[PDB]
Amino acid sequence: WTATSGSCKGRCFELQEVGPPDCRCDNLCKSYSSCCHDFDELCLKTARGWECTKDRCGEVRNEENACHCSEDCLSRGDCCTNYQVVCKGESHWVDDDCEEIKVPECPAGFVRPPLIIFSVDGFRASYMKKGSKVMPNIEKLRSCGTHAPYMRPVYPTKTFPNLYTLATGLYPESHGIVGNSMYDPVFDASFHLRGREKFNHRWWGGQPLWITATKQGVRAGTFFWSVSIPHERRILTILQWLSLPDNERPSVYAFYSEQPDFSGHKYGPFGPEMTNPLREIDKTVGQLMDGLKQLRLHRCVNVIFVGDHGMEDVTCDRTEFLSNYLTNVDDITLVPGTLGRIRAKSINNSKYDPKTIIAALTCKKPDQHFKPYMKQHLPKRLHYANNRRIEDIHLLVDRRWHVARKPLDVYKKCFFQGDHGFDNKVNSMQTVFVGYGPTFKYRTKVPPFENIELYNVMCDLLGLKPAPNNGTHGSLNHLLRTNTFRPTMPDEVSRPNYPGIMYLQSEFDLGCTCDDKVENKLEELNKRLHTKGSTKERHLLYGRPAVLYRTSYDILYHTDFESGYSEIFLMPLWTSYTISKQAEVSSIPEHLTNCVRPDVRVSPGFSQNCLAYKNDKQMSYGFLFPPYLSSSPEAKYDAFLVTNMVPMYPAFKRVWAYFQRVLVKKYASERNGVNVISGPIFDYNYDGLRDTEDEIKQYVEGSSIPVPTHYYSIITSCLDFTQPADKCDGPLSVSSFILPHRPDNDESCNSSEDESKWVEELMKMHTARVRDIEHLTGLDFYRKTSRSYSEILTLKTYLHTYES
Ligand SMILES: *[C@@H]1O[C@H](CO)[C@@H](O[C@@H]2O[C@H](CO)[C@@H](O[C@@H]3O[C@H](CO[C@H]4O[C@H](CO)[C@@H](O)[C@H](O[C@H]5O[C@H](CO)[C@@H](O)[C@H](O)[C@@H]5O[C@H]5O[C@H](CO)[C@@H](O)[C@H](O)[C@@H]5O)[C@@H]4O)[C@@H](O)[C@H](O)[C@@H]3O)[C@H](O)[C@H]2NC(C)=O)[C@H](O)[C@H]1NC(C)=O
Ligand SMILES: O=C(/C=C/c1ccc(OC(F)(F)F)cc1)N1CC[C@@H]2CN(C(=O)c3ccc4[nH]nnc4c3)C[C@@H]2CC1
Ligand SMILES: [Ca+2]
Ligand SMILES: [Ca+2]
Ligand SMILES: [Cl-]
Ligand SMILES: [Cl-]
Ligand SMILES: [Zn+2]
């Protein structure tokens, strides 16, 4: 029940929310069906349209018009946005040359430059170029303001997850909105676009911008708009608010457009029918910019033009059906579309085995347009596992395709030519960012960045302290003219030990043997220098990584590589080495094939043993620094130290060996040398953060040797490739991956072929930001360079995507 007997008289679009049973007059009243009887009459006026005409100039004020052209309209703050052009001979904002806004030019009583978020749904990145001819206002913002070529959304590239990430700086796994449709097993409730469940606050975690603003005494206009409120009324309402008295006027505003998404689904991303919605958005932007110019605010307000995701060509006939794969199709629930999520149909079924489901969906058709994953096995860059609303089984769907359960679901539940939701590295899914105003830079192009970073920036633009989020604060300082946040390196928590030679061979009982007895004052003093770290400025090019948690570890120096060896985890946390362009690949000589040597710097008690690997029939081992890249036959013996060794499934060894033997050399040739840092990751609880010692779920049988869930490498070189990696004077270039450490190669359908047909493709899929590895290891890289910290944070958030 709601007693909607009150009035909206003088309450049109009120900023405080009144409670039951009194009727409401805010921009959300409709969605709650709680509006006052006269809401439409008083607040949603349409009479005479949205533009002033020549005859209307200096008219008498009729209060039933949608906007006014009367003399007192500027005072009342409700002129039609084109009033000054038609009636006062002023120019449109678009027709003015753009002049740099060096200082905020704000009216009196304005404590800070206001922020207006102009969000556009499904606004694919490539529209900025391909529609430029029909979007003159947007093109002005772009060329005069600060813009990226594109901005990367979060996965899934859906509306609700992405709009709420924009508002929170959080991954969906963290804010809780993991899809447009969700089932929470603890609530036993479903979230849908249609229905009232989506309104309960229990679905929405994190702290969105408008809550952050309020808690810190910065007033917010209501972000969300009802579908039946025309865009013109949305602009006027925002311009009205900007006319409110100082003590009432919000500092942050949001506008939202359901276009071009709406048309995109119908007509595809580039349908000839797409020109008009693009024309319209631009006109809406023109109205805001003209309106701001009236209020003398067009050189005071910061405007963000931002999209949630792009749009892909998708049709009914491009649907994969699970019924073509499974026998028991009725014992599963599927969340369908541009992504698949599978769970049991009955919540407590004993004989439900996701293993057989996965197996039934794996490389079963030569042409398969999706791939099944256990969620912990999804690429770590997606950050899509750590929420109870994310089903254990996931299907990553090929761009342009859909997955459905049965054919009846598609024909009894084609009308559409467009859709979105795919892997967030997909080109068609990229969306837009433009910043314009006093605080943004002037005519500045920035590199592409991820939408998780904007919350920090919007907090900065408003003088707010951001809630804890997934952005890297300071990585987008280069978008801004004036920065309110100076980022600083975190302090190292653990300092390393620097052990010398302390143990004799016979003290070790590791079950390891090596044929190393085959054997001068000059070259014996030379190799001592190597163990002292004489060649360390060659193999450790950016300083030692800092350990940001409490642990016990040793720095080990060698001729060819340096390592941070953990006495807790019995293996290195990191291994650092430089491979120059000139460097050569050799093989493991025949006598050294099974060679594992004790490390006389490290105690038997803090070492791995070979016996455990002998007994554990599932688990073999590999080496972090590759024997194949030793600089001399004598230095190769270093690669076989027990302290360079890590547990590896034979299946994974195929991937790793190809990386170490072939790919590193290829990268060094293409990039003019590379520095490589490699190591283990332990994330058994799939939360994207390093596991503590007491959270390890797997050991090499009958040992205390923990098995990594993943192996990473960070591969750095000079951005100016005319310079070698180890003598770089400028900006850096980086690519990284986090490989899942899996007992099989079921992910790569071509794995029975030679490693050259599949391994690199798998690595590309598991591309990663340096920052992802940091979360997962508790380490902090690039501590010693000649580059500014902001530039280094930008470098750390970089993702090499491999898209063309
Ligand atoms: C991305 O950035 C976020 C934010 O910094 C990081 O997430 C934080 O991680 C830490 C460490 O694991 C968590 O702290 C622990 O949690 C609890 C306290 O938790 C409560 O209090 C906070 C503070 O107000 C609140 O945000 C939490 O809200 C969670 O739970 C709600 C339901 O109960 C839910 O509506 C909401 O979405 C959120 O759920 C998410 O986090 C929980 C874990 O807390 C997780 O189970 C779930 O799947 C969701 O992902 C909650 O009421 C303490 O008792 C512990 O001691 C410990 O300190 C933070 O809670 C957590 N913050 C948020 C907002 O999630 C991510 O780690 C980071 N990711 C990466 C990859 O870097
Ligand atoms: O009013 C807002 C935004 C406020 C905002 C504005 C800015 C913003 O960013 C921030 F926070 F940073 F300012 C966040 C939210 N709405 C957006 C949310 C939903 C989306 N929706 C759909 O029907 C819909 C659209 C596309 C689809 N494709 N497939 N299914 C789809 C379903 C109904 C509702 C409209 C209201
Ligand atoms: Ca959307
Ligand atoms: Ca973890
Ligand atoms: Cl294999
Ligand atoms: Cl630990
Ligand atoms: Zn959509």
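Throughout, chain A uses Swiss-Prot numbering, with the displayed residues spanning 51-463, 468-573, 576-591, 617-885 in order.
The way this entry was determined, per its header, is X-ray crystallography, 2.1 Å.
Each Cβ is built from the backbone N, Cα and C atoms, and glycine gets one as well.
According to Swiss-Prot, the Zn(2+) 1 binding site annotation covers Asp171, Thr209, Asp358, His359, on the basis of experimental evidence. Annotation comment: Swiss-Prot describes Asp311, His315, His474 as Zn(2+) 2 binding site. If you look up Swiss-Prot, you'll see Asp764, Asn766, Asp768, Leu770, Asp772 marked as Ca(2+) binding site, on the strength of experimental evidence. Annotation source Swiss-Prot lists domain 'SMB 1' at 54-97, citing sequence analysis. Quoted from Swiss-Prot, the note on mutagenesis experiment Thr209 to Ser is: 15% of wild-type lysophospholipase D activity. What Swiss-Prot says about the mutagenesis result for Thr209 to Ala is this: Abolishes lysophospholipase D activity. The annotation that Swiss-Prot gives for the mutagenesis experiment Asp311 to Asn reads: Abolishes lysophospholipase D activity. For the published mutagenesis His315 to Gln, Swiss-Prot gives the following note: 20% of wild-type lysophospholipase D activity.
Feature map: annotations from Swiss-Prot on the structure.
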residue	record	DSSP class
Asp171	Zn(2+) 1 binding site	strand
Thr209	mutagenesis position	helix
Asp311	mutagenesis position	helix
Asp358	Zn(2+) 1 binding site	coil
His474	Zn(2+) 2 binding site	coil
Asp764	Ca(2+) binding site	coil
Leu770	Ca(2+) binding site	coil
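Rounded to a whole value, the Cα-Cα separation of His359 (Zn(2+) 1 binding site) and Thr209 (mutagenesis position) is 7 Å. In the deposited model, 2 residues between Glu573 and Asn576 are missing, and the Cα-Cα distance across the gap is 11 Å. A 10 Å cutoff on Cβ-Cβ distances gives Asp311 (mutagenesis position) a total of 22 other Cβ atoms nearby, all chains included. Excluding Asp764, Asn766, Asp768, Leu770, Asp772 themselves, the residues of that chain whose CB lies within 8 A of the CB mean position for the Ca(2+) site are, in sequence, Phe763, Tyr765, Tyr767, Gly769, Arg771, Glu776, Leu857. Residue pair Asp358 (Zn(2+) 1 binding site) / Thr209 (mutagenesis position) shows a Cα separation of 6 Å. Distances between the Cα of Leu770 (Ca(2+) binding site) and those of the recorded positions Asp171, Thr209, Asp311 are shortest for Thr209.
Listed in sequence order, the recorded positions among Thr209, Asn766, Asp772 whose CB lies under 6 angstroms from an atom of ligand 2 come out as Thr209. Taking a Cβ cut-off of under 6 Å from any atom of ligand 1, none of the recorded positions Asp171, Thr209, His315, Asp764, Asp772 qualifies. Here the candidates are the recorded positions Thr209, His315, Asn766, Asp768, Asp772. The one whose C-alpha lies nearest to that of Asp171 (Zn(2+) 1 binding site) is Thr209. Remark: secondary structure over the domain 'SMB 1' (54-97) totals 9 helix, 3 strand, 32 coil, with classes taken from DSSP. Checked against ligand 4, the recorded positions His315, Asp358, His359, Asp764 give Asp764 in sequence order as having a Cβ less than 6 Å away from one of its atoms. Just so you know, of the binding-site residues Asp358, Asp772, the Cβ with the fewest other Cβ atoms around it within 10 Å is the one at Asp772.
The Cα of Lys463 and the Cα of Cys468, which border 4 unmodelled residues, are 12 Å apart. When Cβ atoms from all protein chains are considered, those within 10 Å of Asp171 (Zn(2+) 1 binding site) total 21, not counting its own. With the fewest other Cβ atoms inside 10 Å of its Cβ, the least crowded of the recorded positions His315, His359, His474 in this structure is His315. Within 10 Å of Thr209 (mutagenesis position), judged by CA to CA distance, lie the following recorded positions from the set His315, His474, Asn766: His474.
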